Each structure stands twice: as structure tokens, then as C-alpha cells.
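Here is the structure we will look at.
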Amino acid sequence: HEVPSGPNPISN
Amino acid sequence: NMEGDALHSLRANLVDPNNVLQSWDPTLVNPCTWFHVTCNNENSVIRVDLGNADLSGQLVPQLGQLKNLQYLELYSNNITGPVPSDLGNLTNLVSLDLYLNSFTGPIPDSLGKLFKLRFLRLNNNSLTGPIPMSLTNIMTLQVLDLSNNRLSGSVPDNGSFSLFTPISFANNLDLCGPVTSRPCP
Amino acid sequence: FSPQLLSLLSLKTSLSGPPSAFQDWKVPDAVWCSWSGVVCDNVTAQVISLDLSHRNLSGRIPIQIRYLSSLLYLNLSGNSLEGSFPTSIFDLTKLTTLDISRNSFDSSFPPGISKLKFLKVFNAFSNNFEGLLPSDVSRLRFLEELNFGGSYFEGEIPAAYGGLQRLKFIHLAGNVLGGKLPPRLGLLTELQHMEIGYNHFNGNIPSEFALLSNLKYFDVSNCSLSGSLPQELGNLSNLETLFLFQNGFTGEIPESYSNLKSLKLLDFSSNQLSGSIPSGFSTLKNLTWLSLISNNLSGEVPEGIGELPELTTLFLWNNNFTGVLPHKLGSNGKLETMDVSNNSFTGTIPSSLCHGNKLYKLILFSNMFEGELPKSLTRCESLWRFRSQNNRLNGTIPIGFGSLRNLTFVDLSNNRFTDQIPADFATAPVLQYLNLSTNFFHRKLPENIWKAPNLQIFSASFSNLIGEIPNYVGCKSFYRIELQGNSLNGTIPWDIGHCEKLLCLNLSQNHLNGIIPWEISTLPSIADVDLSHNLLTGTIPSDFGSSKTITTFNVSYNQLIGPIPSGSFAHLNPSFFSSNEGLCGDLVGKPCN
Ligand SMILES: *[C@@H]1O[C@H](CO)[C@@H](O)[C@H](O)[C@H]1NC(C)=O
Ligand SMILES: *[C@@H]1O[C@H](CO)[C@@H](O)[C@H](O)[C@H]1NC(C)=O
Ligand SMILES: *[C@@H]1O[C@H](CO)[C@@H](O)[C@H](O)[C@H]1NC(C)=O
Ligand SMILES: *[C@@H]1O[C@H](CO)[C@@H](O)[C@H](O)[C@H]1NC(C)=O
């Protein structure tokens, strides 16, 4: 199990 | 962008020596700004056109999750592997063109589940097994080309298959029927 | 020989791995201390450090450990090995450091962990653990760093944990953990880094959390936490990172936050936050990333954001915001990426956005923006993705776009842009998408247009176009062309068979005439063709029915005459050819011969 880290990426 | 993740699954399992998929960016709000993907005004994917992309490798069953997918064009590529029964999970699919590839395995009976389907071309592939009868329940079917394969079986003449000349089923392994040359048991 | 040696040897053989891993460990006096991964205490020969990781090594972890008693360091990482965690390791006890991370260990976490006690660093990150967080670990007073994340840990966060006075760093992130976040947590005074996200929590952020002074990194993201954002948080003066994104937070953003002067990255995205932005936000001069994406946020954007010397990533998209963008925006010269789309933003685009030429992704779309398009924007080298669709931008379009070696995506569709389309547009080397559609142009396409080196999609549809359609000269990369809805006259070029990759071509609602070139019968992948509502007259090409790829031909409302092809055309829809009074065949109903 690896987990996301950081600011939220989603983009346009 | 669920279907984005799906299209990206396909991408990841895929060999793309020329980087056409290179525009396919999982962190995008949806894949409607992707190349080779075409969405509607509701921003769901209705089209994927990868024909002639020199793609190798295979497909993932995740392709089922595109609920509004209409035209899926994968033809003329090095894509091998099997054909996912989860393609039956695509209802609004009007056209499925997988032709000119290395695909192996059966033609999924789940394909008999696409009732908006008009064009079906698996021709010039490596496919084996019989021709699923449920296919005959698609009365929207216009063009069926199963020709040039390993297909074993007997060819249906009922339902939509009423309209099909032999040029559709030509050049296979043992195939038997009145739609063809040589009858059977 | 020495128990150290029996131990290391037994460890060697009990771990199945590629022989490359243990290559140097064979025995002929204090020999084992040479070995790779082993470090011994130079007086005592005892093995005080054992690092073996990314060794592609799987297996069971020997019970002949604890035979090396004075051992202060144990690192096993990335090696895929599963089990219930060994309780044997707890009996090592001089350990100050233990990394079991990125492995497969599962089931529960064995209770005996407090036996270590002098333990500083524990990293269990990325394993298959299930079960409640061991409460037991709460009793090592000297524990500094604890990473339990990357597993699936059921149950709540033991409040007991708030009692590790010396704890600097805490990672529980990416587990199944749940419920209310225990207030007792504000009692780790020494605490710097806290990452607990990606689990499922509810309730508020405990006000008591304002008690961690030394706190820097705080990420609670992707949880269910809700309610108001606590004012009190404005008091962590050391805080360089705050990620609250994807939760249920509500009400206005407290003005107090204007007080983290050390704040660098702030991400509030996908929440319910309402009301304007703090006027005081203009004051964080250490701020790099600012992301408010997808909230209920309102009011103008503080003019003061114009210069934050360090501002880099600005995401305001998907709110209802009003007023001008801060006008000196981008002048800090470090600006990289901005997306303000889906708002009520009005006024003029800042001239200085690229003042430093570090800017690549610019999304201005679906706004109330008026006025001309910044000329300075053609001076931005880094420009790669630009989408301005659905705005009031006016006047002629700026002329310098073809310079940029990096620019691959452009949407100007639905604006008030008038006059000429820039000529250099098809000279620009990388540009893969161009949408100029639905504008006021009242001019014509460039000769350059079809020469675009890599350009896939092009849409000028419904902008007031006029004139002949420039001959396609070495049509290269184009798969989709929408020229429809205009005043274009003249004829469909002789050479159109130059676009091999062409798929959908919509040419309809125009002033076109002459014939329909046979060359299209030879476009190899061609799918959709919409030619309707023109003065086109001539015949429908002989060999077209021989194409396995056309599913669409709409020639309706034209002057066409002659027979329709028997071919793929048999499977076509009659109403395609209607209002062509001169066609004969089956699908028009009137026979030839
Ligand atoms: C299809 O199959 C046959 C037999 O393998 C092959 O010789 C023929 O050239 C193929 N057609 C195409 C489109 O290349
Ligand atoms: C005949 O065709 C129908 C579809 O109309 C199919 O359901 C049925 O299984 C086929 N079999 C026979 C022998 O009738
Ligand atoms: C353990 O080892 C891995 C690789 O050797 C390293 O990247 C990691 O930082 C180490 N952990 C600690 C905290 O000692
Ligand atoms: C801002 O950041 C720099 C670099 O980390 C640092 O020197 C300075 O202490 C910070 N200033 C503030 C306002 O904390």
C-alpha cells in the first residue's frame, strides 16, 4: 500500500 | 474522470512506441481534452480512435466502464491478447472495430449484449472458438466482418445474420453452415 | 564461533534473496564485522547496525536475531516479505531506529513494542497491517518519528499517543483509520510534522490542535472531516504546509489565517468554504502554492496578491468570484501555473503574467473577462497549455504566437475576437490543438493553416469566416477539422487527399460550390463528413462506396446531381441526401436508367 502525498493535483 | 482512470489503465497496459497516448493525463479533470478521445457535451467519452497508432501489447477490461462509449476504433495495430467480456458492459456502443491485430481467444458471448451495435469488425486477427449466437440478437447490426481468423464452428443464419454473405466469415479453420460452403452434424 | 556470527549467518540463510544480496558474507575472528550491511562497535565486535533494503529479499525473519544484542539500527525496506510482524524484534531493545517500511507484513501488530523504549525512529510505512493501531507504542517516551501509514489500520487513533513528549513526526496517512480526531493530540509540543490523511475521520479539527507550536506540515486531506475551520489555527507561526483538501469544511475562512507568515503551500480544495478571501492573505510573503479549487468561495480576490515575491501556483477555479484579477499579478516573475476557470471574474487579463517567462499552464476559461488579449502573452516562451474559452475577450488577436517552441494546446473558442486570425499560428512547431470557433473574425484562414508540423485538432467553426479554403499543402497531423457555419465560398481543394489521418470533417452551412473532389474517396481512415446546406453541384464520386471507414456522409441541401454509390453507402441514411433534387439511386427513391 502506497499513499498519495502533497497538494491536490487535479487540473484543467 | 472515472473513465479517465479507465482510459489510463488501458494506456498503462499499452505499448505506445510513438507516444500518441502521451496526451493522456490521469490528473486531468476528465479525459475530454485528451487526444484520440472524444467526449460529448455531457463530457463523457463517446469515441476512442487509436487506429494505426503502432500500439503493441494489450487491453484492460476497464474499458467496460465507459458507459457512453459509442465508437471504439482500435484497428490496424499490433495489439494482441484476448478480447474482454466486459466489452459486453458497453451498451451504447454503436461500432466495435478491432480488426487487423494479433488478438487471440474466444469471441465473448457478452458481445451479444450490444443492441445499439451496427458495425462489428474483428477481421484479419488470430481469434479462435465459435461464433456466439447471441450476436444474432443485435438487429441493428449492418456490417459484420469475422473473416480471416482461426474460428472454429458453425455459422448462424438467423436473426441479423440473415443478411450476411460469406465474405463476412471467409477464410477460417473448420466453420460449417449454409452461410458458408461446408455443412455439418 | 560467536553468536553474532551464528546470528548473521542464520539471517543470511533464512532470507531468500538473489545471491547478489549476501555475496560477501562467507566465513573463513571478528570476521563478520567486515560484511556488507553490517557495522560493528569497534571495541566490542558486536553488530550495532544492520541495513538491508531494496535487496529484492523475501522470506521469514529469523529467530536467531536478538543474538546480536547491542544493535542500534535495523533497516529493511521495499523488500516484499509478509507475515504477522515478528515479536522477536521487540526483544532487541538497544535499538534506537527501526525501519520495516514498504514491505508486505500483515494481520495485527504484535503488542510487545513498548519494550524498545529508547527507540527514536519507527517506520512501518507501506505494509499489509490490519487491526487497531498498537496502543502500546504510546509508551516509548523518547520516540521521535512514527510512520504507521501505507497499511490498512482499523479503528481510531489512540488518544494515548498524545503522550510522546519528544515526538517530532507522525504519519498515520493512508490507512482505514476513523472517527473523531482525539483532542489530546495538541499535547505533542515538540511535534513538527503531522500527516494523517487518506483515512476516514469526521467532526471538526480539534481547537486544541492550535497548541502545537513547532508544527510545520499539516495534511488531513481526503477524509470526511467537517464543520468550521477553527480560528485558533491562525496561531501556528511555524507552519509551512497546510493541506485540508477534499473534506466537508464550511463557513467562511477565518481572517486569522493571515497570521501564518511562514506559510508556503496552502490547499483547501474540494470543500464547502464560503464568503470572500481574507484581505490579510496579501501578507504571506513565503506563500508559494495557493489552491482554493472547487468550493463555495465568493467576493473579489485581494488586490494584494499582485505581488507575493514567491507566488508560483495559483488555483482559484470552480467558485463564484468577482472583480478584476489582481492587476500586477505575475510581476513577481516566478509565476508558473494559474487556473481561475468557472468563475464570475471580470475585467482585463493582467499584462504582466509572464513578466518572468516562467509561466506554462494558463486556464482563464468560462469567465466574464472582457477587453483585448494581452500582447505580452505572445512573449511568453514557456507557454504550453492555454485555454481561454467562453469569455468576452475582444478585438484583433495578438500576432506573436508562432515563436514558442513549447506551446501545444490552445482554445480561444466563444469570444468576441474580431478581425484577422494570426498568420504565424501554423508555423509554431509543437501546437497540437487549436480552437478559434464561435468568434467575430470577419476575415479568412491563412495559407499556412494546413502546414502545421504537429497539429491534430482544428476548429474555426461558427466564427464569421469568409473566403476560399486554402489548399492543403502537406496536410500532416490533422485528424479533426470543423470549418462549419460560415460564409466561406469557393471550392473544396483538389489536394485534400493530403490529410491521411483525417477522421471527422464538418464543412456544412456554407457558401461552397463547384464539385466534391474524388480525392476524399482515398482518405484511409475517414469517418465523419458533413457537407450540408451549400451550392455544391456535381456528382458523388464513383469509388467512395469502396471505403470500409466512412460511417457519415451528409450532402443534404445542395445542388448535387447524378447517382448515389452502391457500396458502404448501402448502409447509409436516406435523409443524408435529401433536398438534393438531382440525385438518383435507391436511397433517394428515384431510379436511374
Ligand atoms: C488478411 O489475411 C490474409 C491471410 O493471412 C492476408 O494474406 C491478407 O493480405 C490480409 N489482409 C490485409 C488487410 O493485409
Ligand atoms: C436462432 O436465432 C435466435 C435469435 O433470433 C437465437 O436466439 C436462437 O438461439 C437461434 N437458435 C435457433 C436454432 O433457433
Ligand atoms: C532506511 O533505508 C532506506 C534505504 O536504505 C532509506 O531510503 C531510508 O531513509 C532509511 N530509513 C531510516 C529512517 O533510517
Ligand atoms: C521564508 O522562507 C525563507 C526560506 O525558507 C526563510 O529564510 C525565512 O525564514 C522565511 N520567512 C518567514 C516569513 O518565515
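Going by Swiss-Prot, the residues shown for chain C are 32-59, 65-629, listed in order.
According to its header, the structure was obtained by X-ray crystallography, 3.5 Å.
Note that Cβ sites are derived from N, Cα and C of the backbone, with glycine treated the same way.
The Cβ of C:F161 (mutagenesis position) has 24 other Cβ atoms within 10 Å, all protein chains considered. In the three-state DSSP classification, C:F161 (mutagenesis position) falls within coil. The annotation that Swiss-Prot gives for the mutagenesis experiment C:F161 to A reads: Reduced interaction with CLE41 peptide.
For the published mutagenesis C:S162 to A, Swiss-Prot gives the following note: Reduced interaction with CLE41 peptide.
Of all Cβ atoms in the protein chains displayed, 25 besides its own lie within 10 Å of the Cβ of C:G186 (mutagenesis position). C:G186 (mutagenesis position) falls within neither a helix nor a strand when secondary structure is assigned with DSSP, and so counts as coil. Swiss-Prot lists C:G186 to A among its mutagenesis entries, and the accompanying note reads: Reduced interaction with CLE41 peptide leading to desorganized vascular tissues.
For C:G210 (mutagenesis position), applying a Cβ distance below 8 Å and a minimum sequence separation of six or more within one chain yields C:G185, C:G186, C:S187, C:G233, C:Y234, C:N235. Where Swiss-Prot documents C:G210 to A as a mutagenesis experiment, the accompanying text is: Reduced interaction with CLE41 peptide leading to desorganized vascular tissues.
Among the mutagenesis results in Swiss-Prot, C:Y234 to A has the note: Reduced interaction with CLE41 peptide leading to desorganized vascular tissues. The residue drawn here is the original one. Look at C:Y234 (mutagenesis position): DSSP puts it in coil.
Among the mutagenesis results in Swiss-Prot, C:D255 to E has the note: Reduced interaction with CLE41 peptide. The residue drawn here is the original one. All protein chains included, C:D255 (mutagenesis position) registers 24 other Cβ atoms within 10 Å of its own Cβ.
While the structure shown retains the original residue, Swiss-Prot records the mutagenesis experiment C:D303 to R with this note: Reduced interaction with CLE41 peptide leading to a cambium-defective phenotype and adjacent phloem and xylem cells; when associated with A-305. The 10 Å shell around the Cβ of C:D303 (mutagenesis position) contains 24 further Cβ atoms across the protein chains shown.
What Swiss-Prot says about the mutagenesis result for C:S305 to A is this: Reduced interaction with CLE41 peptide leading to a cambium-defective phenotype and adjacent phloem and xylem cells; when associated with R-303. Cβ neighbour count for C:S305 (mutagenesis position): 24 (other Cβ atoms within 10 Å of its Cβ, all protein chains included).
For the mutagenesis of C:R421 to A, Swiss-Prot gives this note: Slightly reduced interaction with CLE41 peptide. Impaired interaction with CLE41 peptide leading to a cambium-defective phenotype and adjacent phloem and xylem cells; when associated with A-423. The structure shown keeps the original residue. Under DSSP, C:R421 (mutagenesis position) is assigned to a strand (E or B) in the three-state scheme. Within 10 Å of the Cβ of C:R421 (mutagenesis position) there are 20 other Cβ atoms, across all protein chains.
The mutagenesis experiment C:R423 to A is recorded by Swiss-Prot, whose note states: Reduced interaction with CLE41 peptide. Impaired interaction with CLE41 peptide leading to a cambium-defective phenotype and adjacent phloem and xylem cells; when associated with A-421. The local packing around C:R423 (mutagenesis position), expressed as other Cβ atoms within 10 Å of its Cβ over all shown chains, amounts to 22.
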In DSSP terms, helix, strand or coil for C:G210 (mutagenesis position)?
coil
Please check the mutagenesis positions C:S162, C:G210, C:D303, C:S305, C:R423 against ligand 1 and give me the ones with CB under 6 A, sequence order.
none
Å between Cα atoms of C:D65 and C:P59 (gap: 5 unmodelled residues):
9
C-alpha spacing of C:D303 (mutagenesis position) relative to C:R421 (mutagenesis position), in angstrom:
22
In the three-state scheme derived from DSSP, which category covers C:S305 (mutagenesis position)?
coil
For C:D255 (mutagenesis position): DSSP state (helix, strand, coil):
strand
Inter-residue C-alpha distance, C:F161 (mutagenesis position) and C:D255 (mutagenesis position) (nearest angstrom):
16
